[PDB]
There are 2 protein chains.
Amino acid sequence: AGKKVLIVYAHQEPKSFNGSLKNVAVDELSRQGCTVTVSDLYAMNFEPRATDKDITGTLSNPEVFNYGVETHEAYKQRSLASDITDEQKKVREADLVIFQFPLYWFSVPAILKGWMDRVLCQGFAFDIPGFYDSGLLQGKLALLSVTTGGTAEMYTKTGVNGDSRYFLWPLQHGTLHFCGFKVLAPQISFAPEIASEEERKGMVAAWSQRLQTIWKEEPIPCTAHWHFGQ
Amino acid sequence: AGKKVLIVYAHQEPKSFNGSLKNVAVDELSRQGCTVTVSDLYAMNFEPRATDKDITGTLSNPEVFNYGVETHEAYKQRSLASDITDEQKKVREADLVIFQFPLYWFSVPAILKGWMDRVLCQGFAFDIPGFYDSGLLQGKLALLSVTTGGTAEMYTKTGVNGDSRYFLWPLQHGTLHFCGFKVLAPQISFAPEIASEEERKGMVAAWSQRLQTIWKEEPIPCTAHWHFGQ
Ligand SMILES: Cc1cc2nc3c(=O)[nH]c(=O)nc-3n(C[C@H](O)[C@H](O)[C@H](O)COP(=O)(O)OP(=O)(O)OC[C@H]3O[C@@H](n4cnc5c(N)ncnc54)[C@H](O)[C@@H]3O)c2cc1C
Ligand SMILES: Cc1cc2nc3c(=O)[nH]c(=O)nc-3n(C[C@H](O)[C@H](O)[C@H](O)COP(=O)(O)OP(=O)(O)OC[C@H]3O[C@@H](n4cnc5c(N)ncnc54)[C@H](O)[C@@H]3O)c2cc1C
Ligand SMILES: CN(C)c1ccc2cc3ccc(N(C)C)cc3[nH+]c2c1
Ligand SMILES: CN(C)c1ccc2cc3ccc(N(C)C)cc3[nH+]c2c1
Ligand SMILES: [Zn+2]
Ligand SMILES: [Zn+2]
Ligand SMILES: [Zn+2]
């Protein structure tokens, strides 16, 4: 029961609520004896754009650039940019990948979207065929730890934003499940800006507490029914 | 007449199918006498990361960086970076905003997500609170023109990918509707890489043909029911 964790962290400010959730994750998983690695995207100035700079080798078709085709071939040839293969090594070795981020437009901040776009390339994360339950990262776990501006009540079916699970679909299903991850239940820390100091400390403590038993959890059924109901 | 269009375009390759869709849109809207502007994000090397470089001069709190607050104040104090305010001017002047992009992980490519994150800032596109039917860009139209790897069949409710409408929710509702756009029906060009020339030119012509009467269209009811309901 020796475990490796990658935290992909997307916040600009170390003193932020996200930074605290990231740090208690590092603290608690470290205390357990886990191997822990953090990719601090903003601190890394992580490149989010999918461009032809991501391939350094002879292009398969230099007249008409197809990012998917060229990165697939570059992965197989090992001519991807090294910032991509650095992240792939971290994912390959991880048993659990935690994404820590504030919700930006019902999704991840663009710098984290770029990580998904560039790191989870064909050949590495998935193949055609070889996706969803046949994805190449099968046997791994993923978990979204998300913070919001909106309260829990705003993110219910009858709330203004609709149920929180609705916006998880592209991330949990379209991305992580597609690559073969099993998905642990999301951690959603609602509206820390609006919360009291007590409620904030409580949300941080609840995450730390959950982490104590994270390795005993079962994943969600990452299906349309789970996300949207009947 | 007298209508103004902004096309926010996110593809690396001018010869691409996305490129062709953008070009027929320019051609047809120009033919109609519309005012047309294109933001070619990759050609612009558009910055996707939400950072403290987005505010010029002195920060509202140089000790603890809060992107939302700093950009809200910067917008009010006319102290945003020029790449952002250049885009805001285009959006302000536009009656219709078309987004042309390939589907990346059930969402927009990160460079376009960064446009959404950085351009549609608090004070300009929405305020806390000032939003959904009351967002700050009310009166404007928006339209997603999306290309996919997956075939139309794969994007059915019981299909592996689920209904294409499921992944539109964060884009049409959580972003565009929230900023006050009325949302025209999406243009989805399914699986051009797999399609024949016949089908590919048909899809380009469907788009060109649709643009002929775009100004007559009713917007969708951008509701949970439209996206998820039967
Ligand atoms: C472009 C953009 C798009 C957005 N889109 C959405 C959206 O679609 N939906 C939505 O709901 N929201 C949205 N938001 C709002 C955003 O999700 C929230 O502002 C964000 O989740 C807040 O998290 P944070 O870490 O930045 O909070 P912070 O501002 O850092 O934290 C709140 C307070 O917690 C304090 N704190 C930090 N650590 C601790 C600790 N250990 N104990 C106690 N207090 C602590 C901090 O000092 C701070 O005062 C958007 C914001 C932006 C900029
Ligand atoms: C990181 C990443 C994530 C992705 N995630 C998803 C996902 O979640 N879901 C999904 O379904 N797909 C996904 N895809 C696949 C992606 O959406 C498709 O590859 C893309 O939409 C194809 O569009 P294109 O413009 O790039 O096609 P192209 O390869 O440029 O075009 C297809 C063909 O059309 C030809 N063509 C160009 N102009 C014309 C014209 N005028 N008439 C006729 N033919 C023409 C081109 O020469 C080309 O041969 C992903 C891809 C990547 C790289
Ligand atoms: C300080 N607080 C409470 C904030 C600050 C910024 C915010 C930005 C948002 C952007 C989109 C959105 N939706 C699409 C729901 C909700 C947002 N809520 C916010 C709440
Ligand atoms: C999340 N989902 C459904 C995805 C994710 C990535 C994808 C990448 C692709 C690359 C080429 C291709 N073709 C050439 C057909 C089809 C692809 N379909 C994808 C579907
Ligand atoms: Zn799933
Ligand atoms: Zn304001
Ligand atoms: Zn809506």
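All chain A residue numbers match Swiss-Prot; in order, they span 2-231.
When the header is checked for method, it gives X-ray crystallography, 1.9 Å.
Placed from the backbone N, Cα and C atoms, the Cβ positions cover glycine too.
Around A:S21 (FAD binding site), the same-chain residues at least 6 positions away in sequence with a Cβ under 8 Å from its Cβ are A:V205. Residues or ranges marked as FAD binding site by Swiss-Prot on the basis of experimental evidence: A:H12, A:18-21, A:104-107, A:148-151, A:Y156, A:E194, A:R201.
The Cβ of A:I129 (substrate binding site) lies under 8 Å from the Cβ of A:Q123, each of which sits 6+ residues away along the same chain. Residues or ranges marked as substrate binding site by Swiss-Prot: A:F127, A:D128, A:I129.
The annotation that Swiss-Prot gives for the mutagenesis experiment A:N162 to H reads: Loss of activity toward CB1954, no effect toward menadione. According to DSSP, A:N162 (mutagenesis position) is assigned to coil rather than to any helix or strand. In sequence order, A:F107, A:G151, A:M155, A:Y156, A:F168 are the residues of the chain that are 6 or more apart from A:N162 (mutagenesis position) and have a CB within less than 8 Å of its CB.
DSSP classifies A:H178 (Zn(2+) binding site) as helix under the three-state reduction. Residues annotated as Zn(2+) binding site in Swiss-Prot: A:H174, A:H178, A:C223.
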Using DSSP, would you call A:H12 (FAD binding site) helix, strand or coil?
coil
For A:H174 (Zn(2+) binding site), identify the closest of the binding-site residues A:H12, A:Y105, A:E194, judging by Cα separation.
A:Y105
A:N19 (FAD binding site): secondary structure state under DSSP, collapsed to three categories:
helix
Looking at the binding-site residues A:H12, A:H174, A:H178, which sits with the largest number of other Cβ atoms within 10 Å of its Cβ?
A:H12
Near A:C223 (Zn(2+) binding site), how many other Cβ atoms are within 10 Å of its Cβ?
20
Listed binding-site residues (A:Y105, A:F107, A:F127), ranked by Cβ neighbours within 10 Å, top entry:
A:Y105
Cβ-centroid neighbourhood (8 Å) of the substrate site, A:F127, A:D128, A:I129 excluded:
A:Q123, A:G124, A:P130, A:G131, A:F132, A:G136, A:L137
Is A:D128 (substrate binding site) helix, strand or coil when read with DSSP?
coil
